[PDB]
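For reference, the structure is listed below as structure tokens.
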Amino acid sequence: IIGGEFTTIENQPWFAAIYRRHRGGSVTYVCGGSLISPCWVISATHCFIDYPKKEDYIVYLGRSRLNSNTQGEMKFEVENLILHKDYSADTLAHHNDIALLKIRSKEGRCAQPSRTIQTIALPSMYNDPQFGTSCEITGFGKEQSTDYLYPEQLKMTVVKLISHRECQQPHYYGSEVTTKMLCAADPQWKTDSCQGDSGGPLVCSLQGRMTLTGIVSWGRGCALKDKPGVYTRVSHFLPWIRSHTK
Ligand SMILES: COc1ccc2ccc(C(=N)N)cc2c1OCC(N)=O
């Protein structure tokens, strides 16, 4: 997250912190994710496509720091890593950039809802918020494009939804951004999601209710002028989510 503010997991209790185990025992942060039901975390396929071995991943719920244990955090393995069969990557655009992670503790249980661990409601079909609506993003991603390390503390920011027509303008992404993608940025281009925030939530308040409107997917640079953050539009994927969670 470029700009924005440091936060803690109690303000984002659906946020999942996903890491990968390496040969030799080192574990590095991969991507964010969101708890949509006690057994299921929703993230982005590009996060896992080059390393699709479910056994390598660790997911945390109720965790506020990158390399520290948060009081009340819960650790899980991935029982099932489901990547979208039609995921593809162009030079910039990532297609069908959605994934599901069935989580389990070492005792074989799913998440236990608490003050710092909660689900995020899925959106309804054909009912996304209008362009101009402010939404929040969360992640452990870079604070500057030039950084090679991630912040130790979780961050959050607020961005505004950009219409498909604006995002398809030639100085923006042209025909590379599709109707299955949602653009969101800062009108002053000072705050954004960045590398490391992929898979994480774009949460919008719709008719007074908090919803997982998007999933961090792709963008040209970070907080660059006319280069919005591009998010997987979750409302298009409700038939796919419902079919793979049962
Ligand atoms: C691999 O790096 C990523 C991966 C995912 C991203 C996702 C979103 C954004 C954004 N500008 N909001 C930037 C991202 C990003 O940085 C853009 C880049 N490397 O040019």
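Residue numbering in chain A adheres to Swiss-Prot, whereby the residues present occupy positions 179-424 in order.
Header entry for method reads X-ray crystallography, 2.0 Å.
Heads up, the Cβ atoms here are built off N, Cα and C, so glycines get one too.
As given in Swiss-Prot:
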- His224: active site, charge relay system (ACT_SITE)
- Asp275: active site, charge relay system (ACT_SITE)
- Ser376: active site, charge relay system (ACT_SITE)
- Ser323 to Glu: Abolishes phosphorylation, proadhesive function and ability to induce chemotactic response; when associated with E-158 (MUTAGEN)
C-beta crowding around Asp275 (active site, charge relay system), within 10 angstroms: 29
Local backbone state of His224 (active site, charge relay system), from DSSP in three classes: helix
Among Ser323, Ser376, the most crowded of the recorded positions [Cβ within 10 Å]: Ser376
Neighbourhood of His224 (active site, charge relay system), C-beta criterion under 8 angstroms, separation at least six: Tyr265, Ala267, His272, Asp275, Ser376, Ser395, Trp396
In sequence order, those recorded positions of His224, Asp275, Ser323, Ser376 whose CB lies under 6 Å from ligand 1: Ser376
